[PDB]
Amino acid sequence: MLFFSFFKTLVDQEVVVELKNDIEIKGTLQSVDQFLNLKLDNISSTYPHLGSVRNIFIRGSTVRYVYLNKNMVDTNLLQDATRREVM
Amino acid sequence: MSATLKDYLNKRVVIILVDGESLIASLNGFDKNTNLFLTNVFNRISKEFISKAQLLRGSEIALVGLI
Amino acid sequence: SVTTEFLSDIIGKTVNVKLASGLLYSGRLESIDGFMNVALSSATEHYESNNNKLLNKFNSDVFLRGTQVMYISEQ
Amino acid sequence: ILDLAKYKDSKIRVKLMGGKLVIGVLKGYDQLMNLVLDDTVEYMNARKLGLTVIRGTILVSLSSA
Amino acid sequence: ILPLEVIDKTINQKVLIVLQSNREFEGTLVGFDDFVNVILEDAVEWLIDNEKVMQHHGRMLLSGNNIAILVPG
Amino acid sequence: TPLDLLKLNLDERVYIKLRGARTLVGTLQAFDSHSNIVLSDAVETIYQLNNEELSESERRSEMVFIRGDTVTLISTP
Amino acid sequence: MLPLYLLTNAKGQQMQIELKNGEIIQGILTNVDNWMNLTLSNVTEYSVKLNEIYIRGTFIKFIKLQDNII
């Protein structure tokens, strides 16, 4: 659940989502769930041909990368939290 | 907090599949694994009609946009 | 179980870990868990077979992902 | 939902995930859908494996032959 | 008869193990579990359709994830 | 145990192998049990073949979340 | 409604299933479990007639339902 917490930390933030299908999508992280599905608002090309769409829902198991900014993350907390998790 | 496809319910949507294909339909039901119940399904690369009512499995779905 | 006891008898042994891709890893096995994750030291990679052209050599321990591991053989 | 009991000692057709057709006579089974087949012939042309166990995990489809 | 009883039966015998791919393993069954992670002894690895990839010596933990068919002998 | 030995080199540069001729190198900010990864100052290397010739390509990001399913081998460069 | 609830309430209907290998299974739904594993009767299989066939839900791509399914 570590990364669910992490992703909850970037709500309202701009993110770049790279699909396993080579589709890239920039937009504002509105929502995450347990499977790491993402709901984005205000999406834009950084990309497929779509019509007029504002909100999307991505399936977690189909993402390769989410691009972030270093400003968006206290790496210290990330590491210490990662040290806590049990494997 | 959690993410629900609820805000898309009974509305027209775009689906992108994992094979990269595109669909247009109306979302009339979904589950946790994001299997979908869709109505008036149309392919976009051919604008060809596909189904009046079809059940689409979650594992095929990359993406759902509202339109 | 017999499979779990394999996993305490071969630790420190020289193993060939093959992945789904067919990529073969040979090393001394530092550690191993249940999900078939693996740690190896002095690991050499090859494709498919030990006697093929060496593709890489790792001066550090190598972590191998369980869900990728096809078998863990010993020599 | 499928009672394999009615397929016992019958020739069945079993499609495996990976593109692997297997034909044989059902001789046993469990609830995970692991099969025991006899006079087994696998197609991927064809060869005759004798008495085989099929994992239910990679079972994709079952019918009669 | 139960599938898992047939596999218990064939313990310490020759076994062919077929993956979902064009690759198999002949060897002597030494063990298995509920997930059918198999332990083989001196296994001969093949690519079919044939190539003898390897001749292993010792014990091999063959992951159950991709096992498709078990053939005693 | 191997996941704990990975805890060893946090904040240290690591070398990741993904599936599909991809490679990443970065400092390791956070990981878990499916080997979902966060990297800082990453650089991704894809190797492609165009017109039957090998061509590499680079890609750089400051902060990157990596889905675990594709990850093959994590080590140190 | 829910795709599973909708599916169970469609036993007896004729439908068309696409599998992941692209194969097509056409027939009348006799049963569903919670994993969307299916038994059909009156089965025709495209790329062959069968009496009954069992489909694993994880191997299903999509299911074309009857137009009169409301």
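By Swiss-Prot numbering, chain A shows 1-46, 51-91, in order.
Looking at the header, which is where the method is noted, we find X-ray crystallography, 2.8 Å.
Note that Cβ sites are derived from N, Cα and C of the backbone, with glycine treated the same way.
According to Swiss-Prot, the mutagenesis experiment A:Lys20 to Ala or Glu carries the following note: Inviable. Decreases binding affinity for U6 snRNA. Under DSSP, A:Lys20 (mutagenesis position) is assigned to coil, being neither helix nor strand in the three-state scheme. Take the CB of A:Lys20 (mutagenesis position) and look out to 10 A: across all protein chains shown you find 18 other CB atoms.
On its own chain, A:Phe35 (mutagenesis position) has A:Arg63, A:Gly64, A:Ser65 as residues at least 6 apart in sequence with a Cβ closer than 8 Å to its own Cβ. A mutagenesis experiment is reported in Swiss-Prot for this position, A:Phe35 to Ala, and the note states: Strongly reduces affinity for poly-U RNA ends.
Here Swiss-Prot describes A:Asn37 to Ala as a published mutagenesis experiment; the accompanying note says: Strongly reduces affinity for poly-U RNA ends. Counting only same-chain residues at least 6 apart in sequence, those with a Cβ under 8 Å from the Cβ of A:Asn37 (mutagenesis position) are A:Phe61, A:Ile62, A:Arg63, A:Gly64. A:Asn37 (mutagenesis position) falls outside any helix or strand according to DSSP and counts as coil.
For the published mutagenesis A:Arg63 to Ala, Swiss-Prot gives the following note: Strongly reduces affinity for poly-U RNA ends. In the three-state DSSP scheme, A:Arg63 (mutagenesis position) falls into the coil class.
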- Query: Do you have the Cα distance in Å for A:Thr46 and A:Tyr51? The stretch of 4 residues between them isn't modelled.
  - Reply: 7
- Task: Taking the Cβ of A:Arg63 (mutagenesis position) as the centre, count every other Cβ atom within 10 Å, in any protein chain shown.
- Result: 23
